[PDB]
Amino acid sequence: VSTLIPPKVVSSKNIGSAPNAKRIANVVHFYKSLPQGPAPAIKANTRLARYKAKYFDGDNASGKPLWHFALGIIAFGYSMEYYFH
Amino acid sequence: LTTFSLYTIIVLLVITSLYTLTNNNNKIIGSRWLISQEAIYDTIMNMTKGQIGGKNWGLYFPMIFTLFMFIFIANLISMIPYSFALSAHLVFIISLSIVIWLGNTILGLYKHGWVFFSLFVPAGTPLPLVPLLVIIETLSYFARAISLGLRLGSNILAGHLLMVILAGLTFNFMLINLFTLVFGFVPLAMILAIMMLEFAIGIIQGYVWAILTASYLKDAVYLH
């Protein structure tokens, strides 16, 4: 007898599976995606964007800024020692 | 005005740098410096969810965080060779401790009524030692008032004084005759070892403050 009409009806496979949710996510995310992100920090300029760039970038974490930062406070109180003495 | 005022400003500006250029504009991938402030976040997430876990733990998560970081920064800055008594100005540290202790006592009285005084009934011990155990529970409860402050203060104060006292002595070792100037470096190496220990115990004390004033808050929020 005469075949039923379901095989030629589709209209809820688009909620029917899980990658639909991911699809509607990644059509927004990827379509308006940039090839590369914006920045790993770069502001501190006054001849100190260089200080941050050399020391406090993702390029390295090394003891050089620590030494520098320590020395600033040492220079304050060391001069003040002779202001107190 | 004071010297102290200038160094309190320096602490604020240091803390700002930890979330302004230690961050790589907030890079998801994470930078070598910003990984540090992730790990601090995680061990205080898991500590203050662990201590003062319950319905509210995140509600006291900024408060315990600014008690961590303040002490964490103020025991490195005060360990710079010329840098002033902030944490060796005990009167500020102990006062801050008493304030927090009072802010627990008040929080407990307010939030948990006059059955806050059931906190100083430790358990249903036999009746002939029930009144004794109220007396020496309230006594120990306001021994907690001063203990927390005196812990941090004593550690930092003693460290700077130890280093300075030895520095003056080894100065006079290198001021007396050259047979003492030969073997003038050997006591110096002892001072170097002590300076390593004093930096270490300041971070250990920094964790200890923030767990203790989580512990007092553990007692206060969750009765008994």
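Note that chain B carries Swiss-Prot numbering, so the residues on display, from first to last, are 36-259.
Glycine residues also receive a Cβ, built from the backbone N, Cα and C atoms like all the rest.
Natural variation at this site is recorded by Swiss-Prot as B:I171 to M, annotated: In strain: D273-10B/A1. Listed in Swiss-Prot is the natural variant B:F177 to I, annotated as follows: In strain: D273-10B/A1. Listed in Swiss-Prot is the natural variant B:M231 to I, annotated as follows: In strain: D273-10B/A1.
Feature map: Swiss-Prot annotations on the structure.
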residue	record	Cβ within 10 Å
B:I171	variant position	12
B:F177	variant position	13
B:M231	variant position	10
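Looking at B:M231 (variant position) and B:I171 (variant position), their Cα atoms lie 39 Å from each other. Across the fold, the C-alpha of B:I171 (variant position) and the C-alpha of B:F177 (variant position) stand 10 Å from each other. Under the three-state DSSP scheme, B:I171 (variant position) falls in the helix class.
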